[PDB]
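Beneath this line is the structure, given in C-alpha cells, with notes to follow.
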Number of protein chains: 2
Amino acid sequence: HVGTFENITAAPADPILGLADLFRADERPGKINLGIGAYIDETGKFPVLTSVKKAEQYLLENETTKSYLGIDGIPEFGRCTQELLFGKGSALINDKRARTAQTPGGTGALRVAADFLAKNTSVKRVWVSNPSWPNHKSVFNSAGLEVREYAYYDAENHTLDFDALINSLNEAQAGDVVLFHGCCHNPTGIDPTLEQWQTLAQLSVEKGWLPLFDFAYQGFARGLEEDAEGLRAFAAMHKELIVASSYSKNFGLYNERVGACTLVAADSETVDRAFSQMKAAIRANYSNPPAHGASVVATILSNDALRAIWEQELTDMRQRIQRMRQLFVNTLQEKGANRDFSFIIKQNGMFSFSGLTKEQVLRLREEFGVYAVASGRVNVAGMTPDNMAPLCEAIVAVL
Amino acid sequence: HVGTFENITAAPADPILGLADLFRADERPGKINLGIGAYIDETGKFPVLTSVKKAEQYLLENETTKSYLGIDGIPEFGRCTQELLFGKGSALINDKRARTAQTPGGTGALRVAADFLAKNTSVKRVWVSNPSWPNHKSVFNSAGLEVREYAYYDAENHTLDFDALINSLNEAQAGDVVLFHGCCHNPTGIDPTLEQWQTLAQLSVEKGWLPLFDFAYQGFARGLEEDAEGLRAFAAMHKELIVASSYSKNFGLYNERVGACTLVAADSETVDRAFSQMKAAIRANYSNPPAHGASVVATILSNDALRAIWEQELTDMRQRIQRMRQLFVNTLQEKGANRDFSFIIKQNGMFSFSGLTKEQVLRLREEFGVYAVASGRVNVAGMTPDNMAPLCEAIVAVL
Ligand SMILES: *Cc1c(COP(=O)(O)O)cnc(C)c1O
Ligand SMILES: *Cc1c(COP(=O)(O)O)cnc(C)c1O
C-alpha cells in the first residue's frame, strides 16, 4: 500500500515565526533580531512583566486544582475583557449583548470566529487589508472562507489611502465580514483617525457588513481607552460584531496563549443562542482554554493595585518604543541615509514598515545578520541603544 | 439588513463538559460528581500534584521570558513524549521517523491531526469504536472527515467482541483512518489484550489503514510502559501512524492544555515533509502552543528525582482508583443490587461503564444529585470512602 503521506506537498516555514530559527542558526558575530514583534528591554531581554510575576506567585500559592475550565474559560477574564474593549458601563455590557470566550491567543480567537461563522452562518467572504498580517488569510481559509483584499496603505506617502479603502470596499456585500485592526495596524502602523473610524462605522452599517476587529495591541498606540475608540465607534451603532483580542503583547504573555473571542448580537437572547454554537466549535477544536495566562490577566485586571502596576509597565513599554522610533530615524540620517524616514515617527505600535524590498531584507540577513520580515516590517520594539548604530549602518548599506 | 446571527440554531450543552455547570449549580449538599473524568482525593478535592507544584515553583523562580514557543512547542517536551510513547532507543526515534508537536491537550492534537489529514491527504473518513468518547465525532466532522463506527463492545456481556470488531473493520478501505484508544478505552474500560493488539496491527498493515491512536490515559491501566504495548506493537510494523496523546489526566494538568500530536512516516524525508504541513495547520488554528503546562511536564520528565516523585503519584492515583473500583462493586451488593457487577472489576481506567440507562442516569441527577454521563459512564476516580455509600444507595434505588 502507498503511504497516505506520499502525496503531501511541503509547506514553507512561516515568514514571521520562522525567523527565530534562522536567527538562531546564524553564526555572524553581532547579528540582530528585528523579526517577530516582541518587546525587548534596553538590556536585550524579552521580559516577564513584574505584575505578571506577582500574579504567578499568587496563583502558585492559592491554586488548589487544575480542573478544566468551562469551554468559554474563566468568567472574570471575560468580564474584564469586555470592560477593556467597550468601557465599563457600556450599553453593550449593560444590555448583555456580548459574550466572551477565552481562547488560546488572538489567533485562537480568529479561528474560533472563522469556524463559528463557516458552520452556522451564511458568511462566505472576509475582506482584509492590503497589506495585513499574513496569518489572517490562513486562518479564515482554514474554514473554507474566501479572503479578499481591500486597499489600505499609500506606500508612496506612507499614509492611509482612505479614498482607495472606501472605493475598494464598494463590492463588499451585506453579510460579508470586513476585518479591521483595532490599533497598531500590522504591518503598516497606520490607523484610521477617529473621524475615519466614524465614517467607516457608518458605511459598514449602511452596507450590512459584519465587522470583525483584530485587537492585538491595545495600549501600544496611545493608551488603553484611546486605542479602543475605533472599536467603540463601531459598537455604538452595529447590531453585530466580533472581536478577536490578544493579551500576548500588552501583558507580555505571548507563549501562554491568552486571548478572547467576543461575540456581539442585537440582544441577549440572540447572542446567547449564537454563543452556544461558538462553544460547540471550541469543544471540537481544543476542548477548553489554557488557564495559566488567562488567570494571570484576570488576577491583574481585577485587583486595583496590581492593575495600576501593569498599566504603568505598559506605558513604559510604549515610551521606550517611541524613543527607539525617534533614535532609529535620527541614526539612519547620521549614518548616511538619503531617503527620508520621518514617516516612521507617525507609525503606531511595535514596528516600522520601512519600505525595504524583499531583496533588501534578504541582503540584510545574508550580508549583515540583521533579521526583519520580508514585507519590510522591522521590530522597533527590538531595537536598543547598543544595536542601533550597527543596524542602521547595515540598512544604509542596502539602500 | 437581517442580522447574520438571527437564525442560528442553538447547540445543546456538551454531554460531558456540561455536567460541570449542572453539578456546580445544584444546591443539595449531598451532591456527587461522577461525570467528567478527573481524579478526586479522599478529602474531596481535585488536587494539584506535588510534583507539578514543585515544577511550577521552579518555573516561577527561573523563567525569564514568555517569548513564543516554536509552532511545535518545547523541544525537550517532544523528546520526552516520544520516549514515553515508543520507548527510549526505539527504532522510530533512532531512524528519525517521528515528529512531535506539543498541542493544547489531546483534543487539540486530535483536531490538528484531522485538519492535517483532511487538507493534505486523500483521507475522507475515520473509523471509531461503538461506543467511543462523544467528542471524537465532533472533532473529525469539524475537520471535514466522515465518521463510521466499528463494533467493539458487547453491552449485554460487558466484554470486547473481538470477532465482531475485526468483521466490521473489513469495510474499512486502504487509506481510511482507524481510531484506537491506546489504553483505558473511553467509555468502556475494555482494551485489547497484547495478543489482540498484535492481531490488529498485522491486519492494519495488510489492509492499509492509517492508525490514529488516542492516548489520554497512559499509566492508568497497568503502568506507563505496559500501557504503551499496544501502540508499540503498531509501531513495530507500520509505515505510518499518528498519536494524539494527553497529559491532562496522568499529570493532573487538565486546564493547562497539555498534549501532543506525533506523526510517524516511512522515513525522515517523508515525516519532515508531512510535519511542515502539520505546522502550517497549527499556525492557522492557535499559532503556537501554551507553555506553562508543557514546561511543567518537560521539567518533571527530564529530572530523574522529580520524575520519580511524579511516577509514584501516578501509581498512587491508579491504586486508589483500583481500590474504589473494588469498593464500588462490593458496596453495590451491600446496598441491595442483586445483579452481577463483577465486570466492573475488569474495566481499566477512571470509569465504570455501568449499564445504567439514560432514564436511570437522569433519575440519579434529579432525585439523588448524583451526576453521571447519559451513556451510563460513571467516574470511579471521583469516588471516595465518604461518598461511596450514598452513591451506591442512589444507584440501587434507580435499578
Ligand atoms: C500578535 C498578533 C496576533 C495574534 O496574536 P496571538 O495572541 O499570539 O495569537 C493577531 N493579530 C495580529 C494583527 C497580531 O499582530
Ligand atoms: C481526556 C480525553 C481526551 C481529551 O483530553 P484533553 O487533553 O483534555 O484534550 C481525549 N480523548 C479521550 C479518549 C479522553 O478521555
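One is the number of the first residue shown, and numbering goes on along the chain from there.
Cβ coordinates are placed from backbone N, Cα and C, and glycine is handled just like the others.
Feature list (source: Swiss-Prot):
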type	residues	note
BINDING	A:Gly37, A:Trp133, A:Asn186, A:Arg377	L-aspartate binding site
MUTAGEN	A:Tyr68 to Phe or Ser (Swiss-Prot position 65)	Slight changes in activity
MUTAGEN	A:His136 to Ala (Swiss-Prot position 133)	Slight increase in maximum velocity of the overall transamination reaction between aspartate and 2-oxoglutarate
MUTAGEN	A:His136 to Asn (Swiss-Prot position 133)	Decreases to 60% in maximum rate of the overall reactions in both directions
MUTAGEN	A:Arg283 to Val (Swiss-Prot position 280)	Reduces first-order rate constant over 25000-fold
MUTAGEN	A:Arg377 to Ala (Swiss-Prot position 374)	Reduces first-order rate constant about 10000-fold
MUTAGEN	A:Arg377 to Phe or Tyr (Swiss-Prot position 374)	Second-order rate constants are reduced by >5 orders of magnitude
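Here the features listed in Swiss-Prot are painted onto the structure.
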residue: A:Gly37; record: L-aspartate binding site; Cβ neighbours (10 Å): 26
residue: A:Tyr68; record: mutagenesis position; Cβ neighbours (10 Å): 22
residue: A:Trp133; record: L-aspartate binding site; Cβ neighbours (10 Å): 24
residue: A:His136; record: mutagenesis position; Cβ neighbours (10 Å): 23
residue: A:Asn186; record: L-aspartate binding site; Cβ neighbours (10 Å): 24
residue: A:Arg283; record: mutagenesis position; Cβ neighbours (10 Å): 23
residue: A:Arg377; record: mutagenesis position; Cβ neighbours (10 Å): 26
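Maximum C-alpha to C-alpha distance over the listed L-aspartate-binding residues A:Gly37, A:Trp133, A:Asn186, A:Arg377 is 11 Å. Listed recorded positions: A:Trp133, A:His136, A:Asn186, A:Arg283. Those with a CB atom under 6 Å from ligand 1: A:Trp133, A:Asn186.
If you compare Cα positions, A:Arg283 (mutagenesis position) sits closest to A:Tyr68 out of the recorded positions A:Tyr68, A:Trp133, A:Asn186. Listed in sequence order, the recorded positions from A:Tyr68, A:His136, A:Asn186 having a Cα within 10 Å of the Cα of A:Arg377 (mutagenesis position) are A:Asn186. Cα of A:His136 (mutagenesis position) to Cα of A:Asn186 (L-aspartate binding site): a distance of 11 Å. Following the DSSP three-state reduction, the secondary structure of A:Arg377 (mutagenesis position) is strand. Secondary structure from DSSP puts A:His136 (mutagenesis position) in a helix. Using a Cβ-Cβ cut-off of under 8 Å to chain B, the recorded positions A:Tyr68, A:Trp133, A:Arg283 reduce to A:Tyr68, A:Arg283. Highlighted in sequence order, A:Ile16, A:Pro187, A:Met350, A:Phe351, A:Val373 have their Cβ within 8 Å of the centre of the Cβ atoms of A:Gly37, A:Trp133, A:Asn186, A:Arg377, the residues recorded for L-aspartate, and are not part of that set. In this structure the alpha carbons, written CA, of A:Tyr68 (mutagenesis position) and A:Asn186 (L-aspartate binding site) are 34 Å apart.
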